[PDB]
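S.K.: This is the structure I want to talk about, given as structure tokens.
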Amino acid sequence: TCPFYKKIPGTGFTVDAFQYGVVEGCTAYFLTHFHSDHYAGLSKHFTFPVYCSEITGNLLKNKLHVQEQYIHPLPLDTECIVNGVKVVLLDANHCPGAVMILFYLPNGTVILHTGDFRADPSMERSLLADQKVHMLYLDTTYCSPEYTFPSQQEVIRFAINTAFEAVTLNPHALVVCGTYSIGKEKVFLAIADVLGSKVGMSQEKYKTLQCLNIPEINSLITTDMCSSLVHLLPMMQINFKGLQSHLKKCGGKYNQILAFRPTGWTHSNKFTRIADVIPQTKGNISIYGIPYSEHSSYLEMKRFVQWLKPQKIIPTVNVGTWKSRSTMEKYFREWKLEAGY
Ligand code: NI
């Protein structure tokens, strides 16, 4: 059954709760973003109302084939009424179309559900600042002090300079970027822009990108692999074997590959800075691991929560074991004692 952390008290709303069949009492199902864990169970067979961003609605329509009658897209930064209750969608700074939702309950309680998010100080000057938030449903993916990472902009700058140097040294080099869902598009778009190229990709991936309301998208991406010097492949192919195999397929138009694996955190965040990063190499193929995160670091999460000063926190990630919940509660109490709420 639907866990209490996916239910919004004193409404019949749920959030990211599609895998439990019909939820008893639920009149509106909210979807924060188009990642498979959150949408799990949604398909062309679903027949209840789904509320979401415009981008998330495009994806539901075109990729999952959910029938149009059941998709209720809402604009961002706008007070809207859903089944008699005031809501606002805010940018989550996660992947394209990802939202946080602000729910103003009839009794006067105010609840923020973050979805998946990367906390940022620009969120301190949104509609959130206008009133007290009593309850916070929090993306606790990286809720432990070891999880540090560079800014998105540091990582992109590194990627740009690396790619530009390699292709100026060898104009027959191909650049490959690995991918497994939506998110982290700035990695491949920024590399292509410094090389004066479009991004080449499969038909399924191109169809996904065509849903995302990216300005001038038709000038940036193509299904013609031949004509482009940046290619997208599934993350699972970003290894020496898969990359030599792809190089054989391109018809001797390239004689070297430079590949990037955008990952979350991995243990080598604890010593290395982005400027010290060096690739793994075997012959004419080099693979760079780059920690481009679309989740809050510990410090970013702590700052946001200390600013917001919620009366209660409801974790939404790593809640499956008592050890994790206990550890998280410890950090929430420290933050509260330091900040005086
Ligand atoms: Ni996500």
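Residue numbering for chain A follows Swiss-Prot; the residues present correspond to positions 700-1040, in that order.
Quick reminder: no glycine exception, Cβ is built from N, Cα and C everywhere.
Quick paste from Swiss-Prot:
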- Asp838 to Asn: Impaired nuclear focus formation, reduced interaction with PIAS and increased sensitivity to cisplatin (MUTAGEN)
- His994 to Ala: Impaired nuclear focus formation, reduced interaction with PIAS and increased sensitivity to cisplatin (MUTAGEN)
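In terms of burial and nearby residues, how do these features look in this structure?
M.R.: Here the Cβ of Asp838 (mutagenesis position) has 23 other Cβ atoms within 10 Å, regardless of which shown protein chain they belong to.
Under the DSSP three-state reduction, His994 (mutagenesis position) is assigned to coil, being neither helix nor strand. Annotation for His994 (mutagenesis position): spatial neighbours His793, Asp815, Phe816, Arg817, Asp838, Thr840, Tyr841, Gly963, criterion Cβ-Cβ under 8 Å with sequence separation of six or more.
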S.K.: Can you tell me the three-state DSSP label for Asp838 (mutagenesis position)?
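M.R.: Going by the DSSP assignment, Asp838 (mutagenesis position) belongs to neither helix nor strand, so it counts as coil.
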